[PDB]
Amino acid sequence: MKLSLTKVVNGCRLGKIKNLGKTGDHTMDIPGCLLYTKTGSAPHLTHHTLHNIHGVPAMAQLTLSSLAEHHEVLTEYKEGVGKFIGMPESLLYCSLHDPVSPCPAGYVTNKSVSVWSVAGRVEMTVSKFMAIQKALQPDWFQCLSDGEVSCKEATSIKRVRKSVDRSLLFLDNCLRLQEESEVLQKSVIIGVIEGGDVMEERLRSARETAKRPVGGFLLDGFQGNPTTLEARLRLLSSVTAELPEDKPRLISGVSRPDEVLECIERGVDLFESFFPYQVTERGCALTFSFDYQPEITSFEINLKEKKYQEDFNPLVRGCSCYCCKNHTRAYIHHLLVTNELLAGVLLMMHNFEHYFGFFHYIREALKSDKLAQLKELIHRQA
Amino acid sequence: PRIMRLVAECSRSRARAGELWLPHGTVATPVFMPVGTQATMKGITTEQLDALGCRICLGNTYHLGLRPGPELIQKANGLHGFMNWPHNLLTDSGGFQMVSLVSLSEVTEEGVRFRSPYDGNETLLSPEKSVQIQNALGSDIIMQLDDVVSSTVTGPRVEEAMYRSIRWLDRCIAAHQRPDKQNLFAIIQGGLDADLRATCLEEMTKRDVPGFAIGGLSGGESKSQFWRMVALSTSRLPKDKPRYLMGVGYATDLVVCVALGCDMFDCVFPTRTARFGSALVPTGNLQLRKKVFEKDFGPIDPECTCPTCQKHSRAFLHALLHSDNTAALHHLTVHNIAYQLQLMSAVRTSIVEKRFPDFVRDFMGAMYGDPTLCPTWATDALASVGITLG
RNA sequence: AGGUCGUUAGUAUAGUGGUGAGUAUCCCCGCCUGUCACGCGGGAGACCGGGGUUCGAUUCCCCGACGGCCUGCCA
Ligand SMILES: Nc1nc2cc[nH]c2c(=O)[nH]1
Ligand SMILES: [Zn+2]
Ligand SMILES: [Zn+2]
C-alpha cells in the first residue's frame, strides 16, 4: 500500500493510492465511492449497458450476505471471484451486510455473528469466515465484528463494554489464523471501531485497535435522525484523532449528498453509493445541480404525476447519459404508469451517472479548495 | 408496382428466396419479426436489438389507441419518433383482441364494443376508426380490421364472419387515405373448411391489394389440418406478392412452412418465454433454474455468437436468477432473439447456393437425432413437395 | 458461583392440556404460438432432549443442554 497526500487543507485530505491490486499497475483516487452491486452485477444492468455509463470507478463492493449462500461452488471453480462473475479487471471489497436492509438486533453472542440471506438467517464463527475469505480471494475484507448497539439508541454501559471487548477478541483471533496459512497472505484486512455514544468508549476502542498491523479502518454506527446531528458530529472529530495517518478511512451508512460534505470534514476517504438506488426504486429522478461556478426546490422530481404526460423534454438538460440522449419525459411517464421494465433501466443509467458526476466534481473542487461555495449550493435545496 | 423481387427459387420444392423493397430500406426474405405491443420490446433497449441484426418490428392498435391515445402519439411524430427505431414497422389491426378478450366484449355489424380490462369502461371500434388511428400511427404495412372467430368453433358463425370481413374490407378500402405510404394487406379467413376458404380466396383475389395474409391458424389444433390448409392457401395465391402466416413461432414450423412457400412470420414465444427463465438451443431449450446447471462452467452454446454466449457461463446465470436483481432477465432475451435470427439466414443462404434439400436433413438430424424420429406431421408435408429424408 | 426468563419447517411468527398445528418465504413438478403475462396452477416441509403427572402432554411438575438478562467474583 502507498498513500499520497497532495494537499491537506481545513481537515480535507486529498490524495491517491498507487500500489494496490495484484502487485501494482492500479491507482485509486481519494475521496471516492465504490460501485454498489447486488449478487454480482450492478442492479438492473448487464455488462453491455453497464459500459455505456461514463466514469465507473475501479473498485466494486460485494456483500457477504448475498454471496454467502453460493459457497460450495467457488471452491470448485478454484480461480477467484472476478473470473466467476465475469468482471476480471477490478479490485473487490467484501463487506458484511448491505446498508439498505438493516439487521434486526438481538442475536450476537460471544462466539458468532449472524447475517440475513434470501434463504434466511445464517450465523458464522471465525473458522467459517476465514474459509470463505480464502475461497473468494478478494483484495480487502472487513473482519468479523459486533455492532448490534446501534439499534437501541439507549442502553446500559455494560452492553457497550461487552461489545468493545468482543470486537477486540475477534480481531486478534482472525489475525493469528490468517497469519498461519498461505493463500490468504496476499489480501489486506481492515479494522472496526465502535462504542455507541460515549466519548470514553469511542476513544478506548480506537487506541486499542491502532496497535495492530491492520491496513485501514472502519467507522461504524454514525447514522440517525436529524435531531441529533451535532452529538453525532463532534464525536467523529474526537474519534479520528487516535489513528495512524497512513491508512484509508471508511464510513458506513452515510450516503445522502448533504451529510457527506460534513463527514468528509472530520477526515474520511471512501463512501458507499446506494442512495441513487433508493431514489430510483421510489420512481423519482435526481435533479439537483452541483455546478458551483455559475427536495424543497429540486432534489428529485416525481414522474407519476399528471403534469408529466404531454412533456417532450429530457429529464435533465445537458445530461450525457443514454436516456437523456434518446428519450423524453412523456415516454418515461407512459412507461411508469403502464408498469414497464425498461423504466428501471433508463432511470438507473441516469441516477448512477449523476451521482458519479457529483463525486468527481467534489474531488476536483477539494483539489482546488473551494468547498464552502459547493456546500452552500447543496444545502440551500435539501 | 410490385414490392417483391425474386432472387432464387428451389428447383426441387416450392421454396423461394427474395427481397422486399419498403420505404425504410430493404429486407431479405424470408424474415422473422419479433413483437413489442405497447411501443417497446420488453426489457431491452433499442440499440441492443438493432445491433443483433433485426430489421423489422411490430406494434398494436387497440392498446395504443386506448393509452396513450392517437392524439399525442401523432404529436410525438408517430410511433417511429415515439419509440425511436430506424427501420420498418408493421401494425396489427386489433382483431386478435377479439379472441383473446372474448369474455369482455360484443360485436355487431356496426363494429365491436370493448370493456377495458384495466378499468371497466366501454367504447366502440369500427372499421373507419381503426383505419383512421392506424393512419395516424404511420407504419409501413397496415392491416385491415377483420371479424376473427376462434379456430375451435363451428356453426353458421364462420360464414357470418367471412362475409362480414369482406364487407368491412371494402369499407376500409374506401376509408384508406394514404395509398402511397402504406400497404394494406387483405386477410384471408375461413377457419378450417375447404369450401369457405376457397370462396374467400376466389372473392378477395379480385380486389387490388399489395399483399395477402393467412389468418385464423394459431394456438392448439390438429397439425394435420394446419399444414393442409397452408398448402391449399399457397397454390391459389399469385406468385408476384408475398404470403404471410400469422402466429407461428417454433423452429420446426418455420422450416416446414418455408418448404411450403411462406415468406413472413410473427410470434411472442421467444421474448415472453425468456422472462420465465428458459433459453433456446439447437436441441430444444434449457431451463436455467434447475439444480443441474449449478456447476456447469461452459457456455450456453459453443457455436453461438450472442453477447451472452461469450462472457458468462451457465453456473453464473443460474446463481443470478435466484436473487431479486432483474438484470438476469435481460440476458436470456438477447440470446433468444439472436437464436431466431441466425436460423432464417442459414436457411436462406442454403437455398441461394442450390443446396436446400440437404439443409433439412442436417437440421432434423440435429434436433431429433435419428432422422426417422421427426413428427409424423412433418414427414407428410415434406414428402408431398419432393424433399425426402430417411 | 447464585437468581430469573426462553426453546415449534431450511429461516421467521400465531395458536391449544382433545385443531388435517395457521400464515408469509425457500425447495420440487407442470403450463406459454402477432401480450389481461417480471405470470398462472399443484405439491412438499416443524412443537431442544430426558423423566414424571394426566384417559390424553406441544400444554402440568422435575432434570440436563443451549442462549439472553440481573447479582456475585473480577476489571
Ligand atoms: N388481425 C388479425 N391478427 C391476428 C393475429 C393472429 N391471427 C390474427 C388474425 O386472424 N387477424
Ligand atoms: Zn441523464
Ligand atoms: Zn447465445
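Residue numbering for chain A follows Swiss-Prot, covering 1-294, 327-414 in order.
Cβ coordinates are placed from backbone N, Cα and C, and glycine is handled just like the others.
Pulled from Swiss-Prot, these are the features on record:
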BINDING   A:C351, A:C353, A:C356, A:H382  Zn(2+) binding site
MUTAGEN   A:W116 to A  Does not significantly affect ability to promote formation of hypermodified nucleoside queuosine tRNA
MUTAGEN   A:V118 to D  Does not significantly affect ability to promote formation of hypermodified nucleoside queuosine tRNA
MUTAGEN   A:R121 to E  Decreased affinity for tRNAs, leading to decreased formation of hypermodified nucleoside queuosine tRNA
MUTAGEN   A:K152 to E  Does not significantly affect ability to promote formation of hypermodified nucleoside queuosine tRNA
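Overlay of Swiss-Prot annotations on the structure.
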| residue | record | Cβ neighbours (10 Å) |
| --- | --- | --- |
| A:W116 | mutagenesis position | 16 |
| A:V118 | mutagenesis position | 11 |
| A:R121 | mutagenesis position | 11 |
| A:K152 | mutagenesis position | 13 |
| A:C351 | Zn(2+) binding site | 17 |
| A:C353 | Zn(2+) binding site | 22 |
| A:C356 | Zn(2+) binding site | 20 |
| A:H382 | Zn(2+) binding site | 25 |
Requested in this report: Look up A:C356 (Zn(2+) binding site) in the DSSP assignment and reduce it to helix, strand or coil.
Outcome: helix
Query raised in the report: A:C356 (Zn(2+) binding site): which of the mutagenesis positions A:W116, A:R121, A:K152 is the nearest Cα neighbour?
Result: A:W116
Report task. Check each of the recorded positions A:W116, A:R121, A:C351, A:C353, A:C356 and report back the ones whose Cβ is under 8 Å from some Cβ of chain B. Result -> none
Report task. Anything from the mutagenesis positions A:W116, A:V118, A:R121, A:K152 with its Cβ under 6 A from ligand 2? List those in sequence order. Result -> none
Query raised in the report: Of the binding-site residues listed here (A:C351, A:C353, A:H382), which is spatially closest to A:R121 (mutagenesis position) when Cα positions are compared?
Result: A:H382
Report summary line: Those same-chain residues, other than A:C351, A:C353, A:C356, A:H382, found with Cβ within 8 Å of the centroid of the Zn(2+)-site Cβ atoms are A:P346, A:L347, A:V348, A:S352, A:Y354, A:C355, A:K357, A:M381, A:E385, A:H386
Requested in this report: Could you find out if DSSP has A:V118 (mutagenesis position) as helix, strand or coil?
Outcome: coil
Report task. Measure the gap for me: Cα of A:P294 to Cα of A:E327, whole Å, across the 32 residues nobody built. Result -> 21
**Report entry** Proximal residue to A:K152 (mutagenesis position) among recorded positions A:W116, A:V118, A:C351, A:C353, A:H382 (C-alpha distance)
**Finding:** A:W116
Requested in this report: Out of A:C351, A:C353, A:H382, point to the one nearest A:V118 (mutagenesis position) in space (Cα versus Cα); all of them are binding-site residues in the record.
Outcome: A:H382
Query raised in the report: Between the binding-site residues A:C351, A:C353, A:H382, which lies closest to A:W116 (mutagenesis position), Cα to Cα?
Result: A:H382
Report summary line: DSSP, reduced to three states, assigns A:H382 (Zn(2+) binding site) to helix
